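Here is the structure we will look at.
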4 protein chains.
Amino acid sequence: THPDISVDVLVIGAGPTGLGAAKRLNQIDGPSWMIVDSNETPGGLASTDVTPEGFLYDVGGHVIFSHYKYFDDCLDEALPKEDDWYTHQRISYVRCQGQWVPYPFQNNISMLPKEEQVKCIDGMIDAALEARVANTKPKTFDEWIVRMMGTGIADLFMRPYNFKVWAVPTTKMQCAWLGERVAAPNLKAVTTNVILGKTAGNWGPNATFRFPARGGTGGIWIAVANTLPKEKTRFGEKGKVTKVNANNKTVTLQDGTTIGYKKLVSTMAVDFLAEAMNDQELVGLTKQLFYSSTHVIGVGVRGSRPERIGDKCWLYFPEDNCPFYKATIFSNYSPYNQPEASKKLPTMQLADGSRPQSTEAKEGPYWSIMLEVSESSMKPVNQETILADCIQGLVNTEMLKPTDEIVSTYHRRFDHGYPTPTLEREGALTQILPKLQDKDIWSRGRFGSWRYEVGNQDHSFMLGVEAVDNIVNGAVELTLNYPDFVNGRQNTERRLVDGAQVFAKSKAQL
Amino acid sequence: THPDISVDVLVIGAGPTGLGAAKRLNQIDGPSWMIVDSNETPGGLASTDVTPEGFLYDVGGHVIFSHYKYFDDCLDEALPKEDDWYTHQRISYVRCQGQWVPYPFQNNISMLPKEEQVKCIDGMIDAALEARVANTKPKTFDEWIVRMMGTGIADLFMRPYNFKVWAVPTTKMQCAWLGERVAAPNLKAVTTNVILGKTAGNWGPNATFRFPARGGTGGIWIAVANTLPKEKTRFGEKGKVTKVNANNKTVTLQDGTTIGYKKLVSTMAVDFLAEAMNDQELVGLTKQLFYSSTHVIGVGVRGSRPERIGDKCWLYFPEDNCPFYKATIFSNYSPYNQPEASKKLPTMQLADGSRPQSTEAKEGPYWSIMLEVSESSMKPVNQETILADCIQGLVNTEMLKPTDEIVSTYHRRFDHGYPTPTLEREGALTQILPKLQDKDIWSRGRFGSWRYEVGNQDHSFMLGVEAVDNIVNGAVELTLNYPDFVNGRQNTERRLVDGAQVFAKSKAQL
Amino acid sequence: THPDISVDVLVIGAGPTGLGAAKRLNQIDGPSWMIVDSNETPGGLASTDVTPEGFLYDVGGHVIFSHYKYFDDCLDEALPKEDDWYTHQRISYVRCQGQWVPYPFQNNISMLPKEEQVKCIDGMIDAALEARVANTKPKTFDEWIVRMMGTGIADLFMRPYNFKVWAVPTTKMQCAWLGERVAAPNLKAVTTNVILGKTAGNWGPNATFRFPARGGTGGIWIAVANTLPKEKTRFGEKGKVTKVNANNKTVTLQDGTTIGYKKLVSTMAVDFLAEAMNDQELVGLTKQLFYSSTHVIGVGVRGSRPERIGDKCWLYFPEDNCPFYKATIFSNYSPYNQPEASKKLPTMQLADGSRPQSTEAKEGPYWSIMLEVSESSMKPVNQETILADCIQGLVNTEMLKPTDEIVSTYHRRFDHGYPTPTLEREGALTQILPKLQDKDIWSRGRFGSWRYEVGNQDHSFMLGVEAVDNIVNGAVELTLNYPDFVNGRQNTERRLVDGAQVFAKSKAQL
Amino acid sequence: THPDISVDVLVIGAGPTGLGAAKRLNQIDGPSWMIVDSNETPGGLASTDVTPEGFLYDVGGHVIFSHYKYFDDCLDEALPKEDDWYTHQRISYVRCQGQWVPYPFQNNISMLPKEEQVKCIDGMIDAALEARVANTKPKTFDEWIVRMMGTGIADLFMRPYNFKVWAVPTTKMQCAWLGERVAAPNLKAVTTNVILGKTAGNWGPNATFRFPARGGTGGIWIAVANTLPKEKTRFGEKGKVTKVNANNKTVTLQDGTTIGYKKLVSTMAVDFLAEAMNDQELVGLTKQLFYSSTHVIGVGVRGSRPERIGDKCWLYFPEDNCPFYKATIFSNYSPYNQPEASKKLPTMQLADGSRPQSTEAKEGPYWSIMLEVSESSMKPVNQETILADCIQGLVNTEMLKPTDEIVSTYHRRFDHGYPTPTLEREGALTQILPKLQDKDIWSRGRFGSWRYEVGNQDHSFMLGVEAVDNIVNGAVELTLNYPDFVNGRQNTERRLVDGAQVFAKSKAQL
């Protein structure tokens with residue numbers, strides 16, 4: 001029997017990855033292609049939400065630092081105007097004992113109490129002395145932390161914070177994933193900074209970043225998707241994949257429409273993929289993979305941006321005085337993330353969780369905060385209380401005075417939030433991925449390929465892109481198999497306009 | 001003024017690199033392309049010469065181990081029949097103090113005299129003890145050798161041999177070039193072999209290889225070049241580039257024909273390239289690069305293959321009893337490298353350089369030997385005596401009895417033999433290569449890009465191929481910039497028939 | 001009430017230690033003194049027994065190597081004649097897999113099977129590599145063995161042998177005791193010896209030793225004791241100490257005679273001493289100390305000394321094919337340890353445990369063998385079978401052919417054989433010894449002070465000597481508290497004739 | 001010919017060493033003995049001088065910390081009353097950049113400027129990291145300093161101070177002497193002190209010490225000498241040894257009197273001894289030794305003890321703002337080192353070097369300061385200026401305000417001040433000392449045996465004591481040959497009343 005539609009390359013999911021695939025496919029204009037999504041709005045986890053009070057909220061506050069000139073070109077195409085972007089300097093801090101410690105924590109010990117400085121420097125001297133002699137490699141994340149920082153920093157920040165974010169102990173995670181993630185503190189420099197009381201907040205890929213002026217990060221992907229031929233796309237309930245038959249290479253959607261593919265590029269969660277395939281081997285294989293759900297909490301609060309907050313972007317909270325691991329001053333990114341000052345809104349509550357002194361709509365201005373709370377089977381959260389706990393933590397961390405008027409509240413739980421880099425991960429993936437590809441299926445993405453090392457927006461985009469480029473031009477998928485390689489360099493070869501396009505354009509010219 | 005010919009991509013040189021470029025170009029069938037060469041026969045340094053007495057000789061006995069399935073595919077295309085190739089197991093030895101020591105030398109100490117065994121194991125223990133404590137990296141090749149093996153093996157083999165081949169001391173070469181070249185010996189295994197008297201000759205990329213049944217390795221490249229459209233090739237005095245004007249992107253040939261290009265893939269020696277451009281900056285820059293001239297000596301000798309030689313493939317000679325650093329029993333590769341048994345040839349001389357007892361044409365059978373002798377400004381040779389010294393060395397190494405009858409003598413001096421991995425090399429290349437590419441000039445190859453690490457046949461072929469793939473598809477030149485990356489893996493992504501070709505073929509089917 | 005006898009210094013036990021005490025006391029001739037013993041013959045554990053068939057047997061074959069010129073002087077006084085001593089070269093071997101491996105075992109790996117040479121050298125390389133980096137110190141004997149030699153030599157010899165002698169696992173013993181006992185293998189020298197098949201049997205304090213011509217080693221202490229005033233000695237049942245009252249400083253003998261002292265030098269087993277004091281604190285403290293019983297076996301066998309034995313002195317047996325840890329060819333020391341050639345003796349049995357072919361008294365000559373078998377609560381023995389098992393071991397080790405005729409059989413069990421250097425030892429001794437000295441009691445000797453490091457004959461002699469010299473001249477007991485100090489030097493200061501004696505003589509001369 | 005006097009043991013020199021010899025000889029009461037000295041007052045370098053204004057001064061402010069219970073006993077005998085001694089807690093500082101840094105300097109980095117704190121901690125980190133890997137031993141004192149501390153502390157304190165005291169560079173001195181002298185800083189504790197701003201002034205043999213109430217330290221040795229039989233002594237011009245004949249064992253004094261000896265204990269400078277013997281070999285050998293002359297400066301100053309001085313005992317001065325390496329607030333030791341308050345004295349000068357405002361004799365109270373200034377051929381001093389320069393340095397170091405009234409001035413040069421522990425020292429001594437003892441001569445003392453390690457008062461006393469105890473009782477001279485052994489322990493064995501004395505007494509009681 002013949003399928004309703006038949007393409008050479010079928011792309012499932014219109015998130016950054018699938019949009020990357022579609023962008024490269026459309027750039028080449030070679031094989032016939034088609035992209036579907038169960039969501040009427042493209043963007044996936046990189047989309048933006050809006051509260052009834054006019055407050056924008058990303059999925060955990062995203063930031064663009066690209067290793068890819070291609071990604072750069074696509075973004076410059078989607079939003080070409082100068083005033084489409086705001087450029088921001090990275091201002092990051094860590095909350096440790098009533099202090100704001102300049103990121104990276106391990107490099108700013110000088111801003112700690114003396115008693116803790118002692119412990120940290122001690123552990124550092126220990127770890128350094130042993131590292132001078134070591135020959136083996138760290139087995140676990142925890143081991144890597146101890147070797148690179150010391151027990152002082154490990155117990156004061158690393159262990160509790162990393163459990164607070166990853167929802168698993170650092171002893172159950174691997175250590176191959178932190179090439180450009182976790183900085184390795186140098187003893188001499190650290191102690192020098194402890195003596196001189198100076199700082200060093202230059203380390204990190206996020207040195208200087210940019211953010212879309214309007215519509216949040218989702219606007220970027222809507223704008224990108226708008227560069228694609230509308231007829232080659234299928235977003236909404238009409239594009240929801242419900243079945244995948246790999247034996248005869250056909251995908252069945254929600255409405256019943258069947259598509260035939262020669263090559264499949266799937267960016268949905270790989271466990272969902274196996275579940276769709278009805279391949280018990282692959283289901284059982286994927287069920288060895290571990291992830292953590294993400295709770296995104298939004299708070300819109302009345303008043304000018306406090307002096308206490310300043311130009312802070314995002315902050316880490318390793319302590320237990322709050323349920324969230326990271327907060328973001330969203331209002332600092334773009335004035336269009338929150339309502340204008342002339343907008344009148346009623347006070348929902350005070351930061352202490354009591355009635356307002358007035359239930360009338362007052363003017364602004366406003367500012368916005370976005371918190372993230374992790375969940376797993378090792379770290380459950382209570383949904384009905386999590387908002388109140390988040391606000392209460394905002395009080396306890398001196399983010400909000402108990403007199404501060406809360407204008408809006410947001411809360412959304414994402415089942416698949418983080419692809420946990422456990423010890424069993426590669427053991428599962430090196431089986432799952434090659435077996436999918438032998439059925440001509442390229443499963444890529446934050447949950448398609450499950451590798452956090454390369455699970456950022458640009459990374460995903462180029463996962464889709466390189467998947468397609470592999471399928472067509474036999475290119476090697478560097479982004480997928482060599483995270484250190486791609487993250488360690490400036491990828492300037494692949495562009496939105498290639499020699500193929502140029503030469504063909506000059507070919508049809510005559 | 002207009003050029004006589006205009007192409008999008010112009011390829012200079014029909015060696016393995018240029019032919020790689022041409023192969024990928026012709027595969028994609030995108031932009032207009034043209035390949036030229038000053039030689040009527042394609043193959044470059046990978047070609048085959050023949051003596052008037054019917055003996056075949058490569059340029060140093062070229063042996064194939066491919067890291068590239070693309071290279072594999074092109075070869076399988078050029079010579080498709082089963083009987084086009086002969087399969088051989090690697091048999092390699094090192095001549096050390098009247099002994100044949102199985103490659104790798106550093107792992108077969110057991111075949112040495114006891115005193116030297118002691119020296120070697122001593123040096124190895126020292127080096128192993130220091131390595132347990134080392135935190136820095138070796139500055140020079142010499143340092144790398146001492147750290148990895150010890151002064152015993154260093155003085156007994158590594159230093160004198162490496163001078164004998166590289167024509168420069170090991171203290172003037174870098175060490176970043178020897179990933180899969182030099183084997184790092186393990187103390188425990190080495191000593192265990194010294195105890196048991198066993199051998200370990202499985203290390204090396206050459207474990208098993210194949211050789212073209214006829215026409216030497218040059219026949220391979222003729223066969224490859226024959227798969228190209230004849231009209232898009234220009235081989236001979238008509239294809240000799242004498243001028244390169246990068247400012248207006250035009251090349252002028254010997255006959256006067258001018259060819260305009262948009263992109264230039266040049267495989268000629270980079271210093272010759274600068275000389276052709278008349279770019280004094282690039283001339284002065286390239287003249288900082290170092291190379292060694294190579295003498296190829298051939299000796300056809302009467303008689304069946306001696307028991308003493310056996311099924312040996314190639315042999316290394318670190319000592320000073322001979323001027324050559326390597327010999328190759330070329331007759332072992334294919335029975336068509338030398339005349340048939342029934343062929344009658346007069347004896348030229350005995351192995352001791354004396355007159356034969358009979359100058360009449362006698363029957364065979366025959367066997368063949370091919371030597372290589374380095375030359376530089378640090379290691380000058382005398383051409384008028386080098387043949388006699390090579391034969392005399394063949395006697396001194398007990399390769400030939402002084403009674404053996406020499407039937408044929410070959411001798412050729414290639415001015416650009418080896419691109420020397422000096423300390424200043426990268427210092428020059430990181431200037432030269434980017435400046436050329438800014439003039440849209442991809443200078444690739446053994447002397448186009450000057451990197452021995454990746455200067456083999458497959459390596460060169462893929463230098464051209466990936467240069468083109470970069471120009472057209474924006475792929476990254478992994479073979480050029482990341483020799484360890486390409487050498488340490490199995491490159492299976494890029495094939496002679498890609499998804500582009502397949503999908504286009506299915507599109508022209510309807 | 002008054003004591004029957006009153007002396008300034010009382011010496012209990014006429015073993016080497018007590019004899020040392022008595023010798024220094026008698027040299028000084030200062031304070032009044034007296035020495036008692038329960039045995040009519042002085043010598044203690046360094047005495048000789050005789051079988052009814054005329055075979056002499058020490059207590060485990062004793063060998064004299066002196067660290068003390070004083071000990072030397074006393075010996076030269078007791079036996080001054082040239083023919084009172086026989087000089088011998090140390091010929092020692094280890095029985096491992098049908099092989100006689102030259103002592104020290106860990107330095108003569110070359111005389112082992114290849115398969116075991118490999119293991120041993122592997123372990124040595126590992127151990128050397130870790131030792132290059134180590135900064136701590138070994139906790140136990142076992143750890144010391146592993147760090148210094150490797151798991152190869154450890155499992156092949158050190159562990160099984162050291163259990164076979166110490167009657168405790170090497171993990172329960174300390175490592176501070178082996179300064180001049182166990183040799184530390186040098187990797188380079190060892191491997192060089194494995195290469196050249198050479199030997200290294202020069203290590204050890206026992207380089208060239210002497211042995212008393214007549215009466216075994218006991219004759220030395222009889223001869224020494226015969227330089228003491230008979231009236232100041234009390235050997236026999238009359239001299240058996242059965243009570244010690246430290247409060248009023250009185251000693252009650254067997255017959256009831258009471259001896260009052262100002263200072264007490266006790267050489268009996270310290271636990272026995274506590275039991276004699278009826279001091280429960282000291283009994284409890286001493287019961288924490290650990291010792292092993294020693295079984296001494298003797299075999300007189302008919303025939304000339306075989307070629308298979310040669311000039312071997314003592315041999316170690318790490319394997320389990322025999323119950324004994326060491327054997328000694330006693331007949332090699334002196335021709336008087338065994339009956340003369342003309343002596344006629346009946347054959348008791350054959351070496352395989354069967355009746356002789358002839359029960360008549362036949363001529364010789366003869367040779368003698370002495371075996372030692374350890375016993376503890378971790379290594380129980382069966383006395384009724386131990387002799388037969390020892391002979392069987394002599395068969396299994398190719399010491400005795402089953403045809404050999406056994407002329408005499410000796411067996412004696414010494415309850416206190418070895419002062420086991422357990423981990424708890426110093427923990428006990430550093431309490432026991434100072435608490436005894438506060439009661440003016442110097443407990444010295446192999447079981448008086450319980451330190452194997454310094455439990456040799458000369459060591460003991462000088463333990464008594466230095467104890468007295470401390471009591472009289474306030475000399476520091478270096479032999480007791482600094483075993484490494486006294487063992488690592490040539491003690492030439494203290495002589496049998498000192499300046500005091502000289503000047504006193506020259507004073508009485510006028 | 002017969003000598004006018006004949007003794008068994010002759011003791012030259014009535015310093016602490018010779019007095020030790022005399023004390024032990026007189027204790028034993030064995031051989032005949034005699035002690036001579038060219039000085040009518042016993043004490044040697046440990047004597048006290050007095051200025052005409054009634055100010056006492058030792059030879060560099062001597063402080064007693066005893067390793068010897070024997071030394072303790074002799075002192076308790078000489079000055080038995082409780083009020084004969086004053087007890088003081090050690091208060092020591094280092095003058096570095098207008099600061100008082102608590103001893104030891106290397107452990108109190110916290111009290112330094114930040115810029116120098118950084119340098120010091122850096123050097124410490126480097127040195128620690130290298131030390132984790134080091135497998136050799138330091139060759140020179142300088143090397144030891146760098147290894148144990150770092151280039152920071154080395155350049156800031158160690159090098160300049162140690163030159164300022166030893167009068168030779170730290171590169172010319174050996175490192176085998178500093179066991180209990182120089183502290184080895186622990187990086188962790190040091191950095192902890194730097195963080196917390198804490199201190200650590202507990203390290204050092206001089207934790208709590210005592211001082212003779214009257215007559216300085218010389219009073220001690222006079223009091224000791226007064227416990228000897230006067231007839232066996234010979235102090236002054238009569239006891240001046242001018243000639244020594246070793247071949248016939250006789251000594252010729254100043255008056256011509258000859259004394260025959262069987263054993264000689266010389267405590268005079270060994271070079272002077274060789275000069276006295278006219279042994280050219282020994283002179284040539286002794287002149288290979290190196291010493292440094294010591295200048296002692298005294299300043300009596302009017303006024304109550306300033307708050308600026310406090311209860312400071314002695315202070316080190318590494319900088320070049322003064323010529324002296326050490327100062328001692330001698331007035332803090334005893335109120336009897338300086339005149340009583342009611343004493344009336346004129347003012348010699350103001351501390352800035354001008355006339356006083358009043359040349360009339362006013363009252364006190366007073367206080368005293370004693371400086372030490374080294375001299376050699378590498379560090380020459382000017383005698384005529386050295387006093388004024390010392391006072392000027394007292395001004396520059398803010399010890400004396402320029403208004404301070406100087407009451408008295410002392411200045412004495414000691415040709416043999418310090419036995420410099422050079423690299424050639426042991427090379428000379430291991431020849432000189434044994435060759436003297438072969439002529440029955442025991443050269444002991446600060447310049448008799450020339451070893452600073454053990455050149456303190458108690459050390460010297462016990463050098464004589466142990467020399468004699470070796471001559472008589474064959475005791476080992478641990479103090480001479482094993483400085484680490486004696487300094488690292490509590491020597492409690494040898495007492496002023498020994499078992500010989502007790503037993504002999506009790507024997508003469510009956």
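FYI, residue positions are counted from 1 along the chain as it appears here.
The backbone N, Cα and C atoms fix where each Cβ goes, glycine too.
What Swiss-Prot records for this protein:
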- A:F65 to A (Swiss-Prot position 66): Lowers the catalytic efficiency (MUTAGEN)
- A:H67, A:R90, A:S92, A:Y103, A:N202, A:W314, A:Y316, A:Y418, A:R446, A:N456, A:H459: NADPH binding site (BINDING)
- A:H67, A:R90, A:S92, A:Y418, A:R446, A:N456: NADH binding site (BINDING)
- A:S92 to A (Swiss-Prot position 93): Lowers the catalytic efficiency by a factor of 14 (MUTAGEN)
- A:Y103 to A (Swiss-Prot position 104): Lowers the catalytic efficiency (MUTAGEN)
- A:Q106 to A (Swiss-Prot position 107): Lowers the catalytic efficiency (MUTAGEN)
- A:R181 to A (Swiss-Prot position 182): Lowers the UDP-galactopyranose binding (MUTAGEN)
- A:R446 to A (Swiss-Prot position 447): Lowers the catalytic efficiency by a factor of 2000 (MUTAGEN)
Three-state secondary structure, which DSSP defines for A:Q106 (mutagenesis position): helix
Long-range Cβ environment of A:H67 (NADPH binding site), under 8 Å and at least 6 residues apart: A:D458, A:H459, A:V486, A:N487, A:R489, A:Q490, A:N491
Lowest local Cβ density among A:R90, A:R446, which the record lists as recorded positions, within 10 Å: A:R90
Packing count at A:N202 (NADPH binding site) (other Cβ atoms within 10 Å of its Cβ): 11
Neighbour count (Cβ, 10 Å) for A:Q106 (mutagenesis position): 26
Residue with minimal Cβ packing [other Cβ atoms within 10 Å] among the recorded positions A:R181, A:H459: A:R181
Cβ-Cβ neighbours of A:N456 (NADH binding site) (radius 10 Å): 22
Residues A:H67, A:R90, A:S92, A:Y418, A:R446, A:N456 binding NADH per the record - widest CA separation, whole Å: 25
Fewest other Cβ within 10 angstroms of its own Cβ, chosen from the recorded positions A:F65, A:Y103, A:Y316, A:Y418: A:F65
Top Cα neighbour of A:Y418 (NADH binding site) in the set of recorded positions A:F65, A:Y103, A:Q106, A:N202: A:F65
Listed mutagenesis positions A:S92, A:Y103, A:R446, filtered to Cα within 10 Å of A:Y316 (NADPH binding site): A:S92, A:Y103
A:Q106 (mutagenesis position) to A:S92 (mutagenesis position) - Cα separation in whole Å: 13
Closest of A:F65, A:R181, A:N202, A:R446 to A:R90 (NADH binding site), Cα positions, recorded positions only: A:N202
Reduced DSSP assignment, A:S92 (mutagenesis position): strand
Spatial separation of A:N456 (NADH binding site) from A:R181 (mutagenesis position) - C-alpha basis, Å: 12
Between A:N456 (NADH binding site) and A:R446 (mutagenesis position): CA-CA distance (Å): 8
From A:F65, A:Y103, A:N456: recorded positions whose CA lies within 10 A of A:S92 (mutagenesis position): A:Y103
Minimum Cα separation from A:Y103 (mutagenesis position), reported as the residue among recorded positions A:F65, A:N202, A:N456 that achieves it: A:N202
Cα-to-Cα gap, A:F65 (mutagenesis position) vs A:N456 (NADH binding site), nearest whole Å: 9
